[PDB]
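A.B. asks: Once you've had a glance at the structure underneath, I'll fire off some questions.
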Amino acid sequence: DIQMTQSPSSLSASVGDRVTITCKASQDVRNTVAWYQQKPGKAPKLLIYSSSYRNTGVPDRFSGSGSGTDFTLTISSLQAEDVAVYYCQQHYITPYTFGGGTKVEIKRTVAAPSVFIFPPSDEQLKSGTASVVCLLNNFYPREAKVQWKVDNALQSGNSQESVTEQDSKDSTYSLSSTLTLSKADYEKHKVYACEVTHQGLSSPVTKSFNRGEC
Amino acid sequence: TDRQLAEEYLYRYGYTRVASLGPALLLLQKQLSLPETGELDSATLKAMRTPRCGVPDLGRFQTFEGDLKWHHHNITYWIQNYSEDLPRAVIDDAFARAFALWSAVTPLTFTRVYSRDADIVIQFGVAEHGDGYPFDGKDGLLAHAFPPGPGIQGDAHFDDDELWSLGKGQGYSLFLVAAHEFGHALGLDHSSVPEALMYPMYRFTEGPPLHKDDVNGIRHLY
Amino acid sequence: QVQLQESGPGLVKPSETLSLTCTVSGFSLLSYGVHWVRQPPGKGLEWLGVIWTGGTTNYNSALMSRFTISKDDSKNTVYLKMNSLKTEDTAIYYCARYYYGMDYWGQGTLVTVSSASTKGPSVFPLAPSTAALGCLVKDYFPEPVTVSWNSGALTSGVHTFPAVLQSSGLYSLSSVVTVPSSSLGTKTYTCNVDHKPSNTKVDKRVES
Ligand SMILES: [Ca+2]
Ligand SMILES: [Ca+2]
Ligand SMILES: [Zn+2]
């Protein structure tokens, strides 16, 4: 088998920067290397073929070079819509092996999250479980601290988060944290708070609600 | 290890499925214009060991798409890679002089492009090279091509396990093999006239590659 | 217009056999090769095999000959049969057309290798200057789940979060959308949840 080694496994750059991904082949693979761009939830897109040829409908900033064992993909001016994982593949000898991917992300200015909290729906409580959801909407950078406070008492191990991939227009992330108590344990308390710490917030933003009302 | 040589030649090029081995050898002797004796004589053995085009003589590789002729006249080709045996400019030119043979007698023009959109894509490769049709190593079959049409069709492939040259000296003439193969890529099948270009066996010639049977064959097409 | 699409059951049981069908349109399997590529969620692509125009195949030796490809050129279909399924075989499977590169790909179909039985979601409204609302698709197996808003109308501001696996063994996700708070009575906002492996669709409207 022929191994294809992509470097780096991820990179973070700014709009306008020039980006360079490499792909080393364990043995001579001639010019038969192709580059794919794959956006989340979507199939890969042929980007470059035969090392250096640009598939139809691919902007001029995408360029490929190389021959033999060492191949390079270059984005000459990275744009916000170029966030994706980029794979290389050789088709000189079966198995037509792939590289391991290179995740390309965007640097941008700090953007504070918009915080919302959603109490459990009545329809759900009519089943014995309550899910309290907290939403951090369109923020940057990705790192954000979300801790739940029920009756000002910090909670732990009864929530779990989920983060979208970087938005292809504004380069922001969005995050949801879901606190799950049982019906009985939900009704033992009053104030349900979601405290959010992030670099664009000078001080923690808290969003709360009182059970027997909202 | 001569009856097995015959069984593989006959199978590969299509005589076996069309057909004792006598009857199949009789189809081959006729199709190659040898003395039709029906025996694995010396002349048939000589022919079976001569280098030649890999395209079958009866039948095809497969069922293809379309009516196997081009329905436009601005034919575009792509030279996808090169052999190390000749300067790129010499290879580019041999393919140009190979296509010129055919334009010289048809309503077709050949324009080089740099895209996998080309109708004819030219590629050098060895053993399994990305079609289902692997080459055989040194000597034996030297190349193959496909009838006109979409995708893999119209393309021409050359066994890079060979030594590619031009005039005399050693190696096979890239100009002559390409000219034969582009015949396949324009719709022609193999001729049975030993001195025609679409004759499947390789013969070095100076002077005109094209023979009466080729220009007549290309004409009932375009 | 070249198109490829994979179809086949998502849930299969360990040690049993999977069959996916790739239905092709816009080109001829007599002229192009067709390849199978898989990708475990969140991981990278692995090449599986190819069936060439003339019908011969080649398979990745890493699949211990469990995997085969056949086609029907007339009906424009390519068939993947993989038996003795292991857990490791859970992935998205793609078929792709190859001509100096895989230029056209299916949309990919997820194949979850599991003994567990399928189970459909429960949809609850996430409901409370910009307002935010959404749906909570809770307790389903296996993946995937499709959420659209206003039957495909509403697109901007929609964020459907990646699924989460829970101690019950069942997935759960949320779709949200930010909207102008003025338009809260003037317009109605409906999420359309689509969990196919259980063959359940649910439309939920969200209000205070
Ligand atoms: Ca072609
Ligand atoms: Ca050969
Ligand atoms: Zn020939």
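Shown for chain B, in order and in Swiss-Prot numbering: 40-58, 66-215, 391-443.
For all residues, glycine too, the Cβ spot is worked out from N, Cα and C.
Relevant sequence annotations retrieved from Swiss-Prot are reproduced here:
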BINDING   B:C99, B:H401, B:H405, B:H411  Zn(2+) 2 binding site
BINDING   B:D131, B:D206, B:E208  Ca(2+) 1 binding site
BINDING   B:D165, B:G197, B:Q199, B:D201  Ca(2+) 2 binding site
BINDING   B:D182, B:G183, B:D185, B:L187, B:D205, B:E208  Ca(2+) 3 binding site
MUTAGEN   B:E402 to Q  Loss of activity
A.B. asks: Report, in sequence order, every one of the binding-site residues (B:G183, B:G197, B:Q199, B:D205) having a CB within less than 8 angstroms of a CB belonging to chain C; if no such residue exists, report 'none'.
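C.D. replies: Cβ contacts with C, in sequence order: B:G197, B:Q199.
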A.B. asks: Expressed to the nearest Å, what is the distance separating B:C99 (Zn(2+) 2 binding site) and B:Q199 (Ca(2+) 2 binding site) at their Cα atoms?
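C.D. replies: Spelling it out, the Cα of B:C99 (Zn(2+) 2 binding site) and the Cα of B:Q199 (Ca(2+) 2 binding site) are 16 Å apart.
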A.B. asks: Using only C-alpha positions, which one of B:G197, B:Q199, B:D205, B:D206, B:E208 is spatially nearest B:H405 (Zn(2+) 2 binding site)? These are the binding-site residues in the record.
C.D. replies: B:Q199
A.B. asks: Out of B:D165, B:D185, B:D205, B:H401, B:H411, point to the one nearest B:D131 (Ca(2+) 1 binding site) in space (Cα versus Cα); all of them are binding-site residues in the record.
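C.D. replies: Ranked by Cα distance from B:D131 (Ca(2+) 1 binding site), first place goes to B:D205.
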A.B. asks: Suppose we screen the binding-site residues B:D165, B:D182, B:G183, B:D201 by Cβ distance to ligand 1 with a cut-off under 6 Å; which survive, in sequence order?
C.D. replies: B:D165, B:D201
A.B. asks: DSSP secondary structure for B:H401 (Zn(2+) 2 binding site), reduced to helix/strand/coil, please.
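C.D. replies: For B:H401 (Zn(2+) 2 binding site) - judged by DSSP and reduced to three states - the answer is helix.
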A.B. asks: What's the most sparsely packed of the binding-site residues B:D131, B:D182, B:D205, B:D206, B:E208, counting other C-beta atoms within 10 A?
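C.D. replies: Each of the binding-site residues B:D131, B:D182, B:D205, B:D206, B:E208 was scored by Cβ atoms within 10 Å; lowest is B:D182.
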A.B. asks: Nearest to B:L187 (Ca(2+) 3 binding site) by Cα distance: which of the binding-site residues B:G197, B:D201, B:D206, B:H401 is it?
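C.D. replies: Comparing Cα positions, the candidate nearest B:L187 (Ca(2+) 3 binding site) turns out to be B:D206.
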A.B. asks: B:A58 and B:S66 flank 7 unmodelled residues; Cα separation in Å?
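C.D. replies: So the two residues bracketing the gap are 10 Å apart at Cα.
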A.B. asks: With the Cβ atom as the reference point and anything under 6 Å counting, tell me which of the binding-site residues (B:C99, B:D206, B:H411) are near ligand 2.
C.D. replies: none
A.B. asks: Out of the binding-site residues I have (B:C99, B:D131, B:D185, B:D205, B:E208, B:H411), which ones have their Cβ sitting under 6 Å from ligand 3?
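C.D. replies: Close enough to ligand 3 are B:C99, B:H411.
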A.B. asks: Of the binding-site residues B:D165, B:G197, B:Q199, B:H401, B:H411, which sits closest to B:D205 (Ca(2+) 3 binding site) by Cα distance?
C.D. replies: B:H401
